[PDB]
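Report on the structure given below.
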Amino acid sequence: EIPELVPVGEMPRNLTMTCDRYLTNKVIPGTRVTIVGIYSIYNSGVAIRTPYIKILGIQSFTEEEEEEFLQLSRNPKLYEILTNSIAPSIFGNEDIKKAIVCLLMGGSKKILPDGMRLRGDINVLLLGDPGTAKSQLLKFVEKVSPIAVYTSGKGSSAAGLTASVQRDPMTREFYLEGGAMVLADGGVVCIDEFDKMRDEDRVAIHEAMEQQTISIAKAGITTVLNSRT
DNA sequence: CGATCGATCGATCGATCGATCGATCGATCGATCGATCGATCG
Ligand SMILES: Nc1ncnc2c1ncn2[C@@H]1O[C@H](COP(=O)(O)OP(=O)(O)O)[C@@H](O)[C@H]1O
């Protein structure tokens, strides 16, 4: 399930699904989908059978809401109203508010004629004195960004942040598994104490920041996975 | 009218501080090792 819909203190429930023939290889890890399928179980505790889904069909606003948001676009003070709306509990700080607003929208994607892609994400570093509500600014973004992941520098790892390869005990096969920086694909991630994380985690971030990709080379397999984070 | 003695200038040694380099010891992050328990195939 979506981590945004998961209240704190809970790990999102994971469910195994199977697809065959033309429905295979449509979705990679980190892709948000809508599922139509059959709920069932199969043996693989005392009698704890592992649930699984036979996939039948996967897909991946109100008219008045469109007019409501179009009216919001037509507001003469739209930019300043939204600027004030970002963390209204805090005072002043208009410039940092406005940059974070730019973070929410992000840039527009462009593709070179040679096939390369320009990174559209806007990444901002807060580098000031302690006690300036800089931690609170990240927390508010987590509650406004539809796709939001918040993690600390200390309690994170390159395998935890980026992708990893692990064996699924349900089907006894090695699966490619995404991480925190993979879940936040197509959204915004809030990392705190960025200075406190190790260089290897930073190095993996460099590929994500400047190429929107994560390259995995573990055990005896190599792969590259995109991450528009 | 020469005489006593008080007060300052420059040579000049020396001694006290500054600073730079170099040697030495301690604080600290990374590489390495172990373990245990899961499956895979022999
Ligand atoms: N301009 C401000 N308006 C309101 N509260 C503020 C402002 N600046 C700082 N604060 C207070 O500072 C706290 C957040 O500080 P935080 O960013 O967590 O400190 P740190 O930088 O050490 O992480 C909040 O409790 C908030 O009330």
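Swiss-Prot numbering applies to chain A: residues 260-303, 320-335, 349-517, in that order.
Backbone N, Cα and C atoms are what each Cβ position is placed from, and that goes for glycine too.
Here is what Swiss-Prot records for this protein:
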BINDING   A:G416, A:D417, A:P418, A:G419, A:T420, A:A421, A:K422, A:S423  ATP binding site
MUTAGEN   A:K422 to A  Loss of MCM2-7 complex helicase activity
Among A:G416, A:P418, A:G419, the binding-site residues whose C-beta sits under 6 Å from ligand 1: A:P418, A:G419
Residues within 8 Å of the A:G416, A:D417, A:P418, A:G419, A:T420, A:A421, A:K422, A:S423 Cβ centre (excluding the ATP site residues themselves): A:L414
Distance from A:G416 (ATP binding site) back to A:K422 (mutagenesis position), taken between C-alpha atoms, in Å: 8
Assigned conformation of A:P418 (ATP binding site) - DSSP reduced to three states: coil
